[PDB]
Every structure is written in C-alpha cells, then in structure tokens.
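Read through the structure below, which is laid out as structure tokens, and then see the notes.
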Amino acid sequence: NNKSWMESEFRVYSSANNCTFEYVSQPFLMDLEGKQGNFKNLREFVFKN
Amino acid sequence: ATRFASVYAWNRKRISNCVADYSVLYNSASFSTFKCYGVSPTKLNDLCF
Ligand SMILES: *[C@@H]1O[C@H](CO)[C@@H](O)[C@H](O)[C@H]1NC(C)=O
Ligand SMILES: *[C@@H]1O[C@H](CO)[C@@H](O)[C@H](O)[C@H]1NC(C)=O
Ligand SMILES: *[C@@H]1O[C@H](CO)[C@@H](O)[C@H](O)[C@H]1NC(C)=O
C-alpha cells in the first residue's frame, strides 16, 4: 500500500534498566529499497576496547 | 530553565558526549551557595571527566 521501505520491528532487547550511556545521531534518510546485482558497498570496521 | 524537581524526586541528568563550559557557573554570581569538594571551584574549566 505505502510504496516505500521502512523499518518495522525492533526485537533486540526486551527491556533495559540501570543503563549507563546513550547517544543518538542526527536524523537521516537511507535507501532501504532492495538492489539486485553485483555488490556495490564494502564497509570495513575495526573495533577494540 | 523555568522549573525544577522536588527534593525527594531530584531529577538526575547524565552529562557526557557534549561540549561543556563551566565559565557561566561562576561568572554569574547570583548563587548564594557555590561549593566544590574534591574539585577546584575556579578551575572547573581546567579539568576533565
Ligand atoms: C501506510 O501508512 C499509514 C500511515 O501511517 C498506515 O496507517 C497504514 O497502516 C500503512 N499501510 C501499510 C500497508 O503499511
Ligand atoms: C527507532 O526505531 C524504532 C522502531 O522503528 C522506533 O520505535 C523508535 O522510535 C526509533 N527511534 C528514533 C530515535 O527514531
Ligand atoms: C547499576 O550497575 C552498577 C554496576 O554494577 C552498580 O554499581 C549500580 O549500583 C547499579 N545501579 C542500580 C540503581 O542498580
């Protein structure tokens, strides 16, 4: 009906309590429409604590 | 701000991930009581946490 792709469900954690930190970036508009063909994005990350 | 919280229900706000200025704390000498324990009252702008 609504010709668009949008996130619907967040099923990561049931609840949170005694939290410590939270940060939210500015609003954006990413393209969630399915793309067919050879890969066009490669993202590399390194995490260390 | 215009309103504060109650003594028993003191409102706690977590300050972090933001650029901080402590000059206004002592520049405006409109506070009857201003006391820092374990931290220099005047050197608030020369400390990190
Ligand atoms: C389309 O968006 C409207 C507006 O929120 C919503 O009421 C409706 O349920 C949506 N339909 C579908 C199929 O997602
Ligand atoms: C993040 O997405 C979830 C699920 O769509 C939504 O409930 C929540 O309000 C969103 N948060 C922000 C800051 O957009
Ligand atoms: C939150 O967790 C920390 C880490 O164990 C603990 O020191 C603190 O007392 C907890 N706070 C509450 C309100 O449970």
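We number chain B the same way Swiss-Prot does; the residues here are 344-392, in that order.
Cβ atoms are placed via backbone N, Cα and C, with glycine included.
DSSP gives B:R346 (variant position) a coil state; it is part of no helix or strand. Within 10 Å of the C-beta of B:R346 (variant position) there are 5 other C-beta atoms, taking all protein chains into account. Under the heading of natural variants, Swiss-Prot lists B:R346 to T and annotates it as follows: In strain: Omicron/BQ.1.1, Omicron/XBB.1.5, Omicron/EG.5.1.
Variant annotation in Swiss-Prot: B:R346 to K, described as In strain: Mu/B.1.621; the structure shown retains the original residue.
Quoted from Swiss-Prot, the note attached to the natural variant B:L368 to I states: In strain: Omicron/XBB.1.5, Omicron/EG.5.1. DSSP assigns B:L368 (variant position) to a helix in the three-state reduction. Sequence-distant neighbours of B:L368 (variant position) (same chain, six or more apart, CB under 8 Å from its CB) are B:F377, B:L387, listed in sequence order.
Within the same chain, no residue at least six positions away from B:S371 (variant position) has a Cβ under 8 Å of its Cβ. Under the heading of natural variants, Swiss-Prot lists B:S371 to L and annotates it as follows: In strain: Omicron/BA.1.
Here Swiss-Prot describes B:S371 to F as a natural variant; the accompanying note says: In strain: Omicron/BA.2, Omicron/BA.2.12.1, Omicron/BA.2.75, Omicron/BA.4, Omicron/BA.5, Omicron/BQ.1.1, Omicron/XBB.1.5, Omicron/EG.5.1.
Looking at Swiss-Prot, you'll find the natural variant B:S373 to P noted as follows: In strain: Omicron/BA.1, Omicron/BA.2, Omicron/BA.2.12.1, Omicron/BA.2.75, Omicron/BA.4, Omicron/BA.5, Omicron/BQ.1.1, Omicron/XBB.1.5, Omicron/EG.5.1. A coil conformation is recorded for B:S373 (variant position) in the three-state DSSP classification, outside any helix or strand. A C-beta separation below 8 Å, combined with a sequence spacing of at least six in one chain, links B:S373 (variant position) to none of the other residues.
Quoting Swiss-Prot on the natural variant B:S375 to F: In strain: Omicron/BA.1, Omicron/BA.2, Omicron/BA.2.12.1, Omicron/BA.2.75, Omicron/BA.4, Omicron/BA.5, Omicron/BQ.1.1, Omicron/XBB.1.5, Omicron/EG.5.1.
Among the natural variants that Swiss-Prot reports, B:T376 to A is described with the note: In strain: Omicron/BA.2, Omicron/BA.2.12.1, Omicron/BA.4, Omicron/BA.5, Omicron/BQ.1.1, Omicron/XBB.1.5, Omicron/EG.5.1. Around B:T376 (variant position), a 10 Å sphere centred on its CB holds 4 further CB atoms from the protein chains shown.
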For B:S375 (variant position) and B:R346 (variant position), what Cα-Cα distance in Å is obtained after rounding to a whole number?
18
